[PDB]
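S.K.: My questions will all concern the structure given below.
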Amino acid sequence: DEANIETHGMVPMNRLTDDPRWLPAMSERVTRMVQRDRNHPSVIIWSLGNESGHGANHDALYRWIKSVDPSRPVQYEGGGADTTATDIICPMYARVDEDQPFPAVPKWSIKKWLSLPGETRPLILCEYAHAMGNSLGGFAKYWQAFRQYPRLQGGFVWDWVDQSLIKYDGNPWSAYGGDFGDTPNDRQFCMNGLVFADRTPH
Amino acid sequence: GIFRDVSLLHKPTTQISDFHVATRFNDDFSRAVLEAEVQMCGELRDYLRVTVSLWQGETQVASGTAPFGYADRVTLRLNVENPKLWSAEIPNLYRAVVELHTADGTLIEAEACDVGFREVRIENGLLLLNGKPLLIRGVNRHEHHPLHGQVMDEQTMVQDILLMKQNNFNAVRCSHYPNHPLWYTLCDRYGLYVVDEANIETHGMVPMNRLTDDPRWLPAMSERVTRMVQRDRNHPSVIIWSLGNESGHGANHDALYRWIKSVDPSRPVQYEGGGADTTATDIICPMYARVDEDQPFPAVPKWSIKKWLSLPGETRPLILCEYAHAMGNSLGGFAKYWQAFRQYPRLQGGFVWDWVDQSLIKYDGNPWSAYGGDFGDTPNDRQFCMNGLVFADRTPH
C-alpha cells in the first residue's frame, strides 16, 4: 500500500515535507490509510510515498506507523531511499552494474548499494524495467541479480495497465497527453502498460 | 639446516628485558602520545633509571625519565606534536632510544628501535590507515634464493624491496612464516605495509582442522604465534597479524586470535581458514574467490567476492588472501579484479601470489632452472613451484 503523497514538481523536492505546517495533511493522508487497511493480511508493506523528498514529516509518520502497526515493514523511496525513514531500501531505476552517482540522490549499482558500509536492510526495487511498448529489457540481467543476491528481493515492473483514453475520430483510437488540446503535457510517457487498456496482452 | 645468522650477545647482569612502543592519536592526528612501556630484569636498585628519548634524525624532539616501579616495569608517556605520520608513500622514521642509566647518569645499557606513527583500525567495514581507507596491492614474497636456498641476505632483500616499490606494490605478506628480522626494518625504512603470518600450515592433514581443534597442540600453536607477536610488535610496518593460511578452523585459532587481540589491540587479525568468515578473523581473506562466478563448495565455499560482501550480517572488510596466480604468462583477470577493487569500497585489494620463483639451479655445467622432481624427489608437484613475478635471479617476467 502507498499513501497518497506526491510532490515531485516542487523545487526542491522536500520543500513541503520538511515544513511542519503540512504535518496535519500528511498525517491525515497516512494514518487514515493505515487505519482503514490494517486488518487485511495481503497488505505487507506500508509505503509513505514515492520520492517525495526526505524531510522530518516522513520520519515522524514512519515512527507513527511503526508504533501503531509493528507487524509490517515500512518502505519509502525518497531522499536516496536509504534514510532513517525507510525499512526496505527501495530506489528507483537503480541499474545492475552501471553506477549513476547523482548529487544527494545517487543511483548506485544495486550490488554496490547492497555492499554499502553499515547497511543491513534488504533492497527491493521501487520501480524498474520500464515497459514502454517493445521494452522490458535487461529483465533477465535484473532477474539474474535477483536470484544470485540473497538480500536483493525483486522489484515492481512499472506499470500494469496502459493509461490510454478512447478518442473518436467515430473509430476509437488510443490517445495520450496532448491529444485533447491539453498543455503542458507529456506525450506518450503515459503508455507503459504490460497490457492494453482493454486488457489485450502486450 | 641453519638457514639464518648465528650471533653471540653479551649483556650485563642487570639488563633491559622487553619493551613495547605503542601509539595513540587524537581526531586530527596533530597531537599524539608515545607509550614506551619498558621492563628489566635482575637485581633492582633504587638508583636505577630509564630514559626514553625521541630523535627525529639527529635532533631530539621528546624525552622522559623515570625510576623503576611490577617492580621491574616502568611506564613512560611522551607527548608528540604535529608528528610526521607513517605510510607506504612516506616512510617517516623516529629513532626512539631506551636507556638503562644510573642515578648519577653513567650508562649501563642502551637499546633503540625505529618507531613510526600510524594507526590501523576497523570501522564501518573499512580498514583505515591514518584516517584513510587502504588499497592493498599486495604480494606473497616467498623466502627463496637461487644459489643459497632459504638463506637471505641484505642485498637480495633490498633489491626485492626496490623492484616491489617500482611496480606500485605497497603490501607484502611473508608466506607463510615470519621473515628475516632485517626485512621488517627495511620495510619501515622504505615504506611497505606487511602482513605477518604465523608459521602454521597443516593443509595435507585429513580433515584440515584435525590438529587445530585438539587442545594438545595449543602449546605448540601458542608458541609459534606468541613468539612472532612479541618479536615483531614494535615495527610500524606490520599492520595485520595473520594466524595462518587455511589451517582449518578449530578452537585453538579462536583462542590465539583472542590472545592477540588482548595483547596488541592496535592491529586487525586476519585468518583465512574455515571459510575465512569465522569468529577467528577480523579481515575476511578467502583464497581465489572469483569476481562474478560462484564456487559453492561444502563447508568451504568460494562465493563471488561481491556476494561475499553482500552476505547477511557481514560487516568486516574483504581483502583477497591469495589471487591472480602468476604462473608464467598469466596474471589474467587482474583488471577485472582491479575494476572490482576500485568499484567496491569494502573490497580492499589482494596479494598477487607470488613474488620470487622458487627455482633451484641445476647443472647439466650449464645452469638450468629446475622444479620438483628434477632432483629425483618423489612425490613432487612438478612446475607448481614456478609462480614468480620475477625469476630467481630477479629478471623481470
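The residue numbers of chain A are those assigned by Swiss-Prot, with the residues present covering 412-580, 583-615 sequentially.
Per the header: electron microscopy, 3.7 Å.
Using the three backbone atoms N, Cα and C, a Cβ is placed for every residue, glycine included.
Under the heading active site, proton donor, Swiss-Prot lists A:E462, citing experimental evidence as support. Under the heading active site, nucleophile, Swiss-Prot lists A:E538. The Mg(2+) 1 binding site feature in Swiss-Prot is assigned to A:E417, A:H419, A:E462. Look at Swiss-Prot and you will find A:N598 tagged as Mg(2+) 2 binding site, backed by experimental evidence. What Swiss-Prot notes for the published mutagenesis of A:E462 to H is this: Slowly inactivates galactosidase activity by reducing the binding of magnesium. It increases binding specificity. A mutagenesis experiment is reported in Swiss-Prot for this position, A:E538 to Q, and the note states: 10000-fold decrease in the beta-galactosidase activity. As a published mutagenesis entry, A:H541 to E, F or N appears in Swiss-Prot alongside the note: Poorly reactive with galactosyl substrates. Less stable to heat than wild-type. What Swiss-Prot says about the mutagenesis result for A:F602 to A is this: Decreases the stability of the loop 794-804.
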S.K.: Taking A:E417 (Mg(2+) 1 binding site) as the reference, which of A:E462, A:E538, A:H541, A:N598, A:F602 (the recorded positions) have a CA within 10 A of its CA?
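M.R.: Qualifying among A:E462, A:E538, A:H541, A:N598, A:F602: A:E462.
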S.K.: Name, in the order they occur in the sequence, the residues of the same chain whose CB lies under 8 A from the CB of A:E538 (mutagenesis position) and which sit 6 or more residues away.
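M.R.: Looking at Cβ-Cβ distances below 8 Å from A:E538 (mutagenesis position), excluding near sequence neighbours, one finds A:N461, A:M503, A:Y504, A:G566, A:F567, A:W569.
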S.K.: With an 8 Å cut-off on Cβ distance to the A:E417, A:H419, A:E462 Cβ center, who else from the chain surrounds the Mg(2+) 1 site?
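M.R.: Along the chain, the qualifying residues are A:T418, A:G420, A:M424, A:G460, A:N461, A:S463, A:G464, A:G489.
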S.K.: Could you work out which of the recorded positions (A:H419, A:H541) has its C-beta surrounded by the smallest number of other C-beta atoms within 10 A?
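M.R.: Across A:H419, A:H541, these recorded positions, the one with fewest Cβ atoms within 10 Å is A:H419.
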S.K.: If one looks at the chain holding the residue listed as 'Mg(2+) 2 binding site', which residues at least 6 apart in sequence have a CB under 8 angstroms from its CB?
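M.R.: Sequence-distant Cβ neighbours: A:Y589, A:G590, A:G591.
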S.K.: Using all protein chains in view, find how many other C-beta atoms are within 10 Å of the C-beta of A:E462 (mutagenesis position).
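M.R.: Other Cβ atoms found within 10 Å: 22.
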S.K.: Compute the C-alpha separation of A:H419 (Mg(2+) 1 binding site) from A:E462 (mutagenesis position), stating it in Å without decimals.
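M.R.: Counting only the Cα atoms, the answer is 7 Å.
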S.K.: Hey, how far is A:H541 (mutagenesis position) from A:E462 (mutagenesis position), Cα to Cα, in Å?
M.R.: 17
S.K.: Does DSSP give A:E538 (mutagenesis position) helix, strand or coil?
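M.R.: For A:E538 (mutagenesis position) - judged by DSSP and reduced to three states - the answer is strand.
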S.K.: Sorted by position, what residues of the same chain at least six away from A:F602 (mutagenesis position) have a C-beta under 8 A from it?
M.R.: A:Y589, A:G590
